[PDB]
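Q: One structure follows; several queries about it will come next.
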Amino acid sequence: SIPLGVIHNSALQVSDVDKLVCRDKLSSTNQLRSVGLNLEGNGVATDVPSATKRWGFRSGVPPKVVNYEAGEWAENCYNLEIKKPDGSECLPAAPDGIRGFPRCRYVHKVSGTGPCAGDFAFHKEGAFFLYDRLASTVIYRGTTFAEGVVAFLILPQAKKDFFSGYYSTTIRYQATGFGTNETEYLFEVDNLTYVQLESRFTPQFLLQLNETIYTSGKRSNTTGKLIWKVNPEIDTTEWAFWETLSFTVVXXXXXXX
Amino acid sequence: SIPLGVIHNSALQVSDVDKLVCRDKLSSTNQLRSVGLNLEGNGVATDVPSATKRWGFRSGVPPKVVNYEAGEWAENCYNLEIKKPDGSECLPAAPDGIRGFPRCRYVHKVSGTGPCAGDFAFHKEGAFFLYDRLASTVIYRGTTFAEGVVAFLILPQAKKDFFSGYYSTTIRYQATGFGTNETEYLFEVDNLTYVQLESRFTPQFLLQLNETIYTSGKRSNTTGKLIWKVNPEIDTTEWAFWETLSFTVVXXXXXXX
Amino acid sequence: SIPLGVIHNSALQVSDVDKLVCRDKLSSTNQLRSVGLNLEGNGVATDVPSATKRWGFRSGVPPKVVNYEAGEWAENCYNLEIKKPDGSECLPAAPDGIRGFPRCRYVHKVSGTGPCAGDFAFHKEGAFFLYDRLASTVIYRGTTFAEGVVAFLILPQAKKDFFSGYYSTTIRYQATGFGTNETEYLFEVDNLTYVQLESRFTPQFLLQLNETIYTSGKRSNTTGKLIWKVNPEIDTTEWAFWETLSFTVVXXXXXXX
Amino acid sequence: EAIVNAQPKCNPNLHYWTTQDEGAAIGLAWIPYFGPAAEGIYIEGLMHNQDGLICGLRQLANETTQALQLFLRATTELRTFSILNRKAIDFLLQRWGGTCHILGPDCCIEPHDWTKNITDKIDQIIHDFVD
Amino acid sequence: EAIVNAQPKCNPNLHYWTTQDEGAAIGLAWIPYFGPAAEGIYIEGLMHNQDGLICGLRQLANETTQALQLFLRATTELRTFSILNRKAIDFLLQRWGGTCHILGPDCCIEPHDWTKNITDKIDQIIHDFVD
Amino acid sequence: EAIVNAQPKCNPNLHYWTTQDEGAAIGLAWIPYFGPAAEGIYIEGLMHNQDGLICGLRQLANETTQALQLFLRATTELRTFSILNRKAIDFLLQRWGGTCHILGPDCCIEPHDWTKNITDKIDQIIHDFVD
Ligand SMILES: *[C@@H]1O[C@H](CO)[C@@H](O[C@@H]2O[C@H](CO)[C@@H](O[C@@H]3O[C@H](CO)[C@@H](O)[C@H](O)[C@@H]3O)[C@H](O)[C@H]2NC(C)=O)[C@H](O)[C@H]1NC(C)=O
Ligand SMILES: *[C@@H]1O[C@H](CO)[C@@H](O[C@@H]2O[C@H](CO)[C@@H](O[C@@H]3O[C@H](CO)[C@@H](O)[C@H](O)[C@@H]3O)[C@H](O)[C@H]2NC(C)=O)[C@H](O)[C@H]1NC(C)=O
Ligand SMILES: *[C@@H]1O[C@H](CO)[C@@H](O[C@@H]2O[C@H](CO)[C@@H](O[C@@H]3O[C@H](CO)[C@@H](O)[C@H](O)[C@@H]3O)[C@H](O)[C@H]2NC(C)=O)[C@H](O)[C@H]1NC(C)=O
Ligand SMILES: CC(C)Cc1ccc([C@H](C)C(=O)O)cc1
Ligand SMILES: CC(C)Cc1ccc([C@H](C)C(=O)O)cc1
Ligand SMILES: CC(C)Cc1ccc([C@H](C)C(=O)O)cc1
Ligand SMILES: *[C@@H]1O[C@H](CO)[C@@H](O)[C@H](O)[C@H]1NC(C)=O
Ligand SMILES: *[C@@H]1O[C@H](CO)[C@@H](O)[C@H](O)[C@H]1NC(C)=O
Ligand SMILES: *[C@@H]1O[C@H](CO)[C@@H](O)[C@H](O)[C@H]1NC(C)=O
Ligand SMILES: *[C@@H]1O[C@H](CO)[C@@H](O)[C@H](O)[C@H]1NC(C)=O
Ligand SMILES: *[C@@H]1O[C@H](CO)[C@@H](O)[C@H](O)[C@H]1NC(C)=O
Ligand SMILES: *[C@@H]1O[C@H](CO)[C@@H](O)[C@H](O)[C@H]1NC(C)=O
Ligand SMILES: *[C@@H]1O[C@H](CO)[C@@H](O)[C@H](O)[C@H]1NC(C)=O
Ligand SMILES: *[C@@H]1O[C@H](CO)[C@@H](O)[C@H](O)[C@H]1NC(C)=O
Ligand SMILES: *[C@@H]1O[C@H](CO)[C@@H](O)[C@H](O)[C@H]1NC(C)=O
Ligand SMILES: *[C@@H]1O[C@H](CO)[C@@H](O)[C@H](O)[C@H]1NC(C)=O
Ligand SMILES: *[C@@H]1O[C@H](CO)[C@@H](O)[C@H](O)[C@H]1NC(C)=O
Ligand SMILES: *[C@@H]1O[C@H](CO)[C@@H](O)[C@H](O)[C@H]1NC(C)=O
């Protein structure tokens, strides 16, 4: 059966409607809640390379949607525009009334290409893609989401224990070989200026690097594509979010040391 | 909470499921009813000019639909075919299974143009557009509706108190500057013959005027457009519906005195 | 009211939630079941000619879908690709999430033409078209279905009485004058070789006849169409499924005696 | 609360339409292929303003709108069909959601007949106390 | 009522298919990415005509059709999923929708143990009446 | 069972968002035409890990996933909104689905006040036994 949380002896416990005792009181449907919790909060890697490795294409499984009434503010969300080499769309358009996740500090917008061997993109670990109060088993095109899971609770009737505005920043990425063993990622500074992405790059490091490139004048000043690389010796920040330089030239590759 | 009507002491009262006493009996879901009531019955102006001023375009608000099981026979309903100056549609097509309001004595079919500054058309006073047992927050293209509101009741188990066929007539209108301060309306007699509309013109006056134009031979007998005006001195009927000549020429404007 | 089955005195009985006595126990929604039962099991004729005569086109009635949780393995299902003489589609595409009936021993795939005088195809006897856990009042294009009906039950809490893999074979048919008094059917052997269909031909007879045609070399060995006829004197099998030669030539008609 | 009609006018009569949930027993009319089209499934009735119920109903529907709209803002369902069923559940949860303390104000169990069953049967123990 | 099978024939066996609501505990099979496709989510079973239940069921489904069709005519929902939940609610409302008058025919409260709890404890007031 | 958080980490704070079901009483804000757009209907709050409830909740949501996914595999509804209402019904059916045997372990009827109502009123029959 689907588990149902309840507060007994100053602690959350799993039970269900069948396992309760008469002392437990459900006097209204208001006491029932569904909550979406973000994988972020369990300590998973949130960088684009690590995050995308958790998703994958598969055919024959019909998508499913369940709603949830409350969610968690995310640091990291994702928004995918993936096409095949032939230019056809890899992901379906958002169904009617499926809007993006409502609170994201950083939206990682990945545009790119890959084989996309399957009708729909699922979470390999069984988690959900959280949209605006709707959790889907699949990824929708160009629609912002947080990875997460859903809980159901019977809250108490009254009080349940003993005893900054909203800013969102979009971060753009180019991708090739999406959803394969040899995926390549580039962080986008402008349409001609890019940085080779790595897992260790945090969102704040990317925004700082971007800020430096614009204010040091290290953008492509030609018609051509300029791809910077940061060599291994420059650190960026293994701590979770809630507890926390020169440029030379060699398309056009380059090194930032 | 959503109010719930109930019959106590030979009177309708607001309460809810939380406010009832043990004497109150809900022995079946049959006792529960949703009813749609028409703004007509509250005494609002039902003429096209007055009625359209209650609607308006707005973006960013997702439409919502709620069902209702029983409704009221309307005198006045409306059916809108509005386009922008560029010929693009101002209203969305009726979703699957949304048919028009089932009982209208007069359907005011307005065809025309306007700026339509917004994705969907809403009721400015917060009322609903009533369709066939579905109430929407917005107006659908070419689909007949009555303005109205919804009530929920617990009926009694048995008896609830102490102690003509269906004809529909369509009335066509041309409009310019729809949903603005300077909207203009023309009542349509045929494709070339029109009457300048005013708020004081009732449905029965329009049908009588139409009848007179056809049987007095006052229709456009050219290729061109003929717009009659009725001067202020001809009255038509401030009473609600349930309690209730020469022509000369001056496009082609004209006066009926 | 919708009837509700229940087991009393070692027998199924009709009642409803209103007609029960306190001894009857509904301790969980798991005890509630909807089951789809196939018309097959009531002894109806399952041959394509007899089966199609039960369906018919009609306008003005909106389609309706109800779900059912469990079904019966069918011998006979049907899959229709019907067009008008002008090449336009007679049946609507399957709505989102309506897949075909999951267990069919023989799927009778009928392709063809007919007048199709109506928006949707309904069951003339009031039965449903059973798809994958969804029963529709109408037939969807190219989607496999079993004719059937739905029951609702309250199962007991524990035990309810006193005391081969899945193979599906598709059988293709050509049709002209579909859903009329003068419908004609041809069983398809290959794209150029056909057999004039009759009601008495069972699925196993058709597969045996097909097997014989391929292994006797009686297929069209030209560019042209070859239509075999089986003369009246060759029997094929009035028993239900669960209780159970020379060729000469005369398009190109022919006789198998 | 009570219902105070505060509209400019009141049509005291409710000429209504609705569907019947079990209304076409005559022959083959229940079969969709043979039955009425969308336009011919309605029944009609007329209801007068006995006990001020029609004028009350109009006011009730008006006053329901704010709550209803706010509920629709908050739901992600595109079409909402569950309002009355959810009222039914909340009715039951109010009465039966906890332990029912007999003779308390929030428990709808009447012992009236069970009181006088035991007052009747003390007179086969104090009445029948034969030495 | 009772179920009178009045069909031309009856297949006395029900070779059935259904889904299991909690049926893929083996490893990663519950994860949609790894689990079965639409075609491989079914369980099968066979049920014989003990107590005439299969032949009854066939007749019950036949007889349900008129009511079901009329219900579908009257609903504006395109796909109806709420029939059994609504039966569940109506079950509860029949029993518990009013005041439960104890020992009445429409109240499912058994005092059997509470009768003999008090008959047991009068013998610590009439039995223990020590002068 | 009990909730054993077994994740690599736990954010002990839940900075949450949700909608309010009756939250725009100020003037015309409830009217959709005038009210907030989709982006501005949310309320926020912060909840700390008193009684380990946040770290428990994270684990509970993780553990719910298998059952939830299997339920979604088995349903033909495209969007499921009925899980909590169905829990509400099953709560009621567990308690009130059969006959309630008073003083039994599966019946939530307290006679506490009805016990001492009758112990109080035997002293107008054994106490008032005047010769
Ligand atoms: C619920 O929480 C648990 C614990 O955090 C999550 O467990 C994770 O499960 C996946 C398998 O689905 C593990 O990935 C596997 O790792 C092995 C190597 O250890 C590798 O060989 C496999 O190919 C696969 O990648 C993952 O390690 C494991 N995490 C931990 C910390 O043990 C689980 O995913 C959560 N459930 C949901 C629905 O989010
Ligand atoms: C419920 O019934 C009441 C009473 O009939 C309706 O009240 C109406 O509310 C609107 C505001 O939403 C009023 O319109 C306003 O009028 C003022 C001038 O008086 C104007 O400055 C504003 O711009 C606006 O147009 C309207 O006057 C008022 N009606 C009455 C008779 O007082 C209410 O609309 C009903 N609710 C629904 C949902 O239908
Ligand atoms: C439920 O079971 C009964 C009994 O098997 C089915 O009764 C069938 O009802 C149809 C009418 O809808 C009968 O067809 C009619 O036959 C007469 C000649 O007898 C003909 O003149 C009419 O034009 C029409 O074709 C049919 O004979 C009858 N079957 C039997 C065996 O008597 C009923 O269809 C079942 N209901 C559902 C929904 O499947
Ligand atoms: C375990 C419990 C404390 C979780 C929890 C999470 C969110 C909410 C908000 C206020 C809501 O009402 O949705 C309440 C309770
Ligand atoms: C307050 C009450 C009298 C309103 C009311 C309105 C319509 C109906 C119809 C007959 C229905 O059953 O829908 C009943 C009661
Ligand atoms: C009358 C009763 C015996 C019918 C019946 C039919 C199918 C099923 C399966 C096992 C299910 O759980 O759906 C149970 C009971
Ligand atoms: C995937 O790519 C890696 C290198 O990144 C390579 O070693 C391996 O052979 C590839 N795997 C498959 C299955 O092709
Ligand atoms: C970058 O390119 C995109 C299209 O690929 C375009 O929409 C955008 O305006 C461009 N921006 C700049 C700053 O050139
Ligand atoms: C990069 O820096 C420029 C200049 O400050 C700024 O306009 C742009 O938004 C920055 N990029 C991101 C992703 O914030
Ligand atoms: C032009 O190009 C290089 C990067 O390719 C950059 O470092 C340099 O500063 C640019 N010129 C100016 C004037 O900024
Ligand atoms: C709207 O039109 C009126 C005249 O009909 C005019 O007085 C007014 O200026 C206009 N209002 C606005 C806001 O433009
Ligand atoms: C009037 O014009 C409409 C199209 O604008 C056309 O459909 C209709 O047939 C015309 N009617 C007459 C009487 O000319
Ligand atoms: C106008 O009069 C003609 C002739 O009687 C009639 O055919 C037409 O329907 C009338 N218009 C309306 C709107 O009834
Ligand atoms: C021709 O035109 C005028 C209206 O423009 C009308 O009054 C007149 O009667 C028409 N002619 C006839 C013969 O009806
Ligand atoms: C239908 O066809 C039959 C012959 O198959 C014929 O006798 C009959 O006239 C036709 N019926 C109608 C109504 O046209
Ligand atoms: C038969 O024709 C169909 C199209 O009508 C085609 O798809 C199929 O490949 C053909 N098969 C053979 C065996 O020729
Ligand atoms: C007809 O026989 C051939 C050869 O055995 C086989 O390939 C084909 O599938 C058969 N047709 C059917 C409908 O089984
Ligand atoms: C060629 O055609 C006829 C059927 O038209 C068939 O009986 C004959 O056996 C075929 N030839 C061979 C060699 O099979």
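The first residue you see is number 1, and the count goes up from there.
Looking at the header, which is where the method is noted, we find X-ray crystallography, 2.7 Å.
Each residue, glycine too, has its Cβ placed from N, Cα and C.
What Swiss-Prot shows for this protein is this:
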{"type": "MUTAGEN", "residues": "C:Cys22 to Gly (Swiss-Prot position 53)", "note": "Induces GP1 secretion. Complete loss of virus capability to enter into host cell"}
{"type": "MUTAGEN", "residues": "C:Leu32 to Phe (Swiss-Prot position 63)", "note": "Almost complete loss of virus capability to enter into host cell"}
{"type": "MUTAGEN", "residues": "C:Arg33 to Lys (Swiss-Prot position 64)", "note": "No loss of virus capability to enter into host cell"}
{"type": "MUTAGEN", "residues": "C:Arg33 to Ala or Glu (Swiss-Prot position 64)", "note": "Complete loss of virus capability to enter into host cell"}
{"type": "MUTAGEN", "residues": "C:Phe57 to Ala (Swiss-Prot position 88)", "note": "About 50% loss of ability to counteract host BST2"}
{"type": "MUTAGEN", "residues": "C:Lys64 to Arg (Swiss-Prot position 95)", "note": "20% loss of virus capability to enter into host cell"}
{"type": "MUTAGEN", "residues": "C:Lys64 to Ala or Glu (Swiss-Prot position 95)", "note": "80% loss of virus capability to enter into host cell"}
{"type": "MUTAGEN", "residues": "C:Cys90 to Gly (Swiss-Prot position 121)", "note": "Reduced levels of expression of GP1 and GP2. 50% loss of virus capability to enter into host cell"}
{"type": "MUTAGEN", "residues": "C:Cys116 to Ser (Swiss-Prot position 147)", "note": "Reduced levels of expression of GP1 and GP2. Almost complete loss of virus capability to enter into host cell"}
{"type": "MUTAGEN", "residues": "C:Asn191 to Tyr (Swiss-Prot position 238)", "note": "No effect on GP1 and GP2 expression. 12% loss of virus capability to enter into host cell"}
{"type": "MUTAGEN", "residues": "C:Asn210 to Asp (Swiss-Prot position 257)", "note": "No effect on GP1 and GP2 expression. 12% loss of virus capability to enter into host cell"}
{"type": "VARIANT", "residues": "C:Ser34 to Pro (Swiss-Prot position 65)", "note": "In strain: Isolate mouse-adapted"}
{"type": "VARIANT", "residues": "C:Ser199 to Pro (Swiss-Prot position 246)", "note": "In strain: Isolate mouse-adapted"}
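Help me picture where these features are in the structure shown.
A: Around C:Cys22 (mutagenesis position), a 10 Å sphere centred on its CB holds 15 further CB atoms from the protein chains shown.
Counting only same-chain residues at least 6 apart in sequence, those with a Cβ under 8 Å from the Cβ of C:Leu32 (mutagenesis position) are C:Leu26, C:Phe152, C:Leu153, C:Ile154, C:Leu155. DSSP classifies C:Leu32 (mutagenesis position) as strand under the three-state reduction.
Summarising the environment of C:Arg33 (mutagenesis position), the number of other Cβ atoms within 10 Å of its Cβ, over all protein chains shown, is 17.
Within its own chain, C:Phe57 (mutagenesis position) has C:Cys90, C:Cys116, C:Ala117, C:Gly118, C:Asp119, C:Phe120, C:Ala121, C:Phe122, C:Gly179 as residues 6 or more apart in sequence whose C-beta sits under 8 angstroms from its own.
Long-range C-beta contacts of C:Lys64 (mutagenesis position), restricted to its own chain and to partners at least six residues apart, with a cutoff below 8 Å, comprise C:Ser136, C:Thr137.
Secondary structure at C:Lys64 (mutagenesis position), taken from DSSP and collapsed to helix, strand or coil, is coil.
A coil conformation is recorded for C:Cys90 (mutagenesis position) in the three-state DSSP classification, outside any helix or strand.
For C:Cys116 (mutagenesis position), the count of additional Cβ atoms within 10 Å of its Cβ stands at 21 [all protein chains shown].
For C:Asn191 (mutagenesis position), no same-chain residue that is 6 or more apart in sequence has a Cβ closer than 8 Å to its Cβ.
Cβ contacts within 10 Å of C:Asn210 (mutagenesis position), excluding its own Cβ and spanning all protein chains shown: 18.
Around the Cβ of C:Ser34 (variant position), the same chain contributes C:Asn67, C:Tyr68, C:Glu69, C:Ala70, C:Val150, C:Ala151, C:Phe152, C:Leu153, each under 8 angstroms and 6 or more positions distant in sequence.
Secondary structure at C:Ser199 (variant position), taken from DSSP and collapsed to helix, strand or coil, is coil. The C-beta environment of C:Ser199 (variant position), restricted to residues of the same chain at least 6 apart in sequence and closer than 8 Å, consists of C:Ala45, C:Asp47, C:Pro49, C:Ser50.
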Q: What does the Cα distance in Å come to between C:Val250 and C:Unk251, when 39 residues between them are unmodelled?
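A: Cα separation at the break: 11 Å.
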Q: For chain E, give the subset of the recorded positions C:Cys22, C:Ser34, C:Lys64, C:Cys90, C:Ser199 whose C-beta is less than 8 angstroms from one of that chain's C-beta atoms, in sequence order, otherwise 'none'.
A: C:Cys22, C:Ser34, C:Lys64
Q: Under a three-state reading of DSSP, tell me whether C:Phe57 (mutagenesis position) is helix, strand or coil.
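A: C:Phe57 (mutagenesis position) sits in a strand per DSSP.
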Q: Taking the Cβ of C:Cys90 (mutagenesis position) as the centre, how many other Cβ atoms fall within a 10 Å radius?
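A: Result for C:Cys90 (mutagenesis position): 24 other Cβ atoms within 10 Å.
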Q: Do you know offhand how many angstrom separate C:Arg33 (mutagenesis position) and C:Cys22 (mutagenesis position) by C-alpha?
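A: Checking the Cα atoms of C:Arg33 (mutagenesis position) and C:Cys22 (mutagenesis position) gives a distance of 20 Å.
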Q: Among the mutagenesis positions C:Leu32, C:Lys64, C:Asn191, C:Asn210, which have a Cβ atom lying under 6 Å from any atom of ligand 12?
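A: The qualifying mutagenesis positions: none of them.
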Q: Since the deposited structure skips 12 residues after C:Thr244 and picks up again at C:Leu245, how long is the Cα gap in Å?
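A: So the endpoints of the gap, C:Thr244 and C:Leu245, lie 23 Å apart at their Cα atoms.
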Q: Do me a favour and check the Cα-Cα span between C:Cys22 (mutagenesis position) and C:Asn210 (mutagenesis position); whole Å is fine.
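A: So the alpha carbons of C:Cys22 (mutagenesis position) and C:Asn210 (mutagenesis position) sit roughly 60 Å from each other.
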Q: Before the 2 missing residues sits C:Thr237, after them C:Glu238; how far apart are their C-alpha atoms, in Å?
A: 8
Q: Measure from each Cβ of the recorded positions C:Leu32, C:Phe57, C:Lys64, C:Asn191, C:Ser199, C:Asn210 to the Cβ atoms of chain F, and list in sequence order the residues where some distance is under 8 Å, or 'none'.
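A: From C:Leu32, C:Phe57, C:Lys64, C:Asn191, C:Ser199, C:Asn210, none lies near chain F.
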Q: What recorded positions among C:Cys22, C:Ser34, C:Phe57, C:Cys90, C:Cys116 have a C-beta sitting less than 6 Å from any atom of ligand 16?
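A: Qualifying residues: none.
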